[PDB]
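Asker: Questions regarding the structure given below will be posed in turn.
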Amino acid sequence: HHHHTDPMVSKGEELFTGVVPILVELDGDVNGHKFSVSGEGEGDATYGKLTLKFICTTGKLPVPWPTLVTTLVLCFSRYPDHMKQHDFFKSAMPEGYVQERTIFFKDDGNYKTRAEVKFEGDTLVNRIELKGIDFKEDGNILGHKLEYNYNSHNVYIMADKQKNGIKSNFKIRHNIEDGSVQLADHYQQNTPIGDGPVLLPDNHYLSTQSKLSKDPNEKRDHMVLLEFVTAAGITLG
């Protein structure tokens, strides 16, 4: 199914051959409201395709589900063949990487997140802690004014040579029920859990596309996610 002249690329592609099961577990605290989310599903890195069901395990979710989408596995991005030498995410597996973000909601609070992404047996696991502070009690977030939908985005990736990983920033657009949008500026860094070597990329970006839905038989608070992610920004011609 795969054939790449670089054995570091081959290693990454071999782990993400076929369909891989995905487990997600998050503990969060926003403005004093603690909550937990479990997620299960599958990724097909060949098509940069994810499908996941998330359940709030503490009851009702105290923030809008779309605010957690970026928090709740870029190792499933589809990198075009001519760009596979730039895929940090697969090259850090199976030991994994740490993903850390600060998400600034313009004119509102911020999310601080830390995640370990790694294999446990055959399963790709994403375990996350989230701290949210300085949110307005009647703002778009705690007021629950975001529409249940999602826009397409560009995630810019640059090497971080001294941390042996990558840094990233990007702006997320959350549609609001009145017509406006709520902006969420993401700062992000990923560093490998292992000590071995990784692929440090040239500058490039990921094109993301996401669709939100509901399991009509599900009475718990939940979100179903379909997500496509493709690396781009480097030319072959």
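All residue numbers here begin at 1 and follow the chain in the order shown.
Positions of Cβ are set from backbone N, Cα and C atoms, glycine also.
Pasting the relevant annotations from Swiss-Prot:
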MUTAGEN   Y150 to C (Swiss-Prot position 145)  In mut1.9; shifts fluorescence lifetime from 3.03 to 2.74 ns
MUTAGEN   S152 to P (Swiss-Prot position 147)  Increases fluorescence at warmer temperatures such as 37 degrees Celsius
MUTAGEN   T208 to H, W or F (Swiss-Prot position 203)  Results in significantly red-shifted excitation and emission maxima
MUTAGEN   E227 to G (Swiss-Prot position 222)  Suppresses the 399 nm excitation peak, leaving only the longer wavelength peak at 475 nm
Asker: Is it possible to get the count of other C-beta atoms within 10 angstroms of the C-beta of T208 (mutagenesis position)?
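Answerer: A count of 22.
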Asker: Distance between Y150 (mutagenesis position) and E227 (mutagenesis position) at the Cα atoms, whole Å?
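Answerer: About 10 Å separates the two Cα atoms.
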Asker: List the Cα distance (Å, whole number) between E227 (mutagenesis position) and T208 (mutagenesis position).
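Answerer: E227 (mutagenesis position) to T208 (mutagenesis position), Cα-Cα distance: 7 Å.
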Asker: With every protein chain in view, how many other Cβ atoms are within 10 Å of the Cβ of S152 (mutagenesis position)?
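Answerer: By my count, 10.
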Asker: Return only the integer: C-alpha distance in Å from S152 (mutagenesis position) to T208 (mutagenesis position).
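Answerer: Rounded to the nearest whole number, the Cα-Cα distance is 5 Å.
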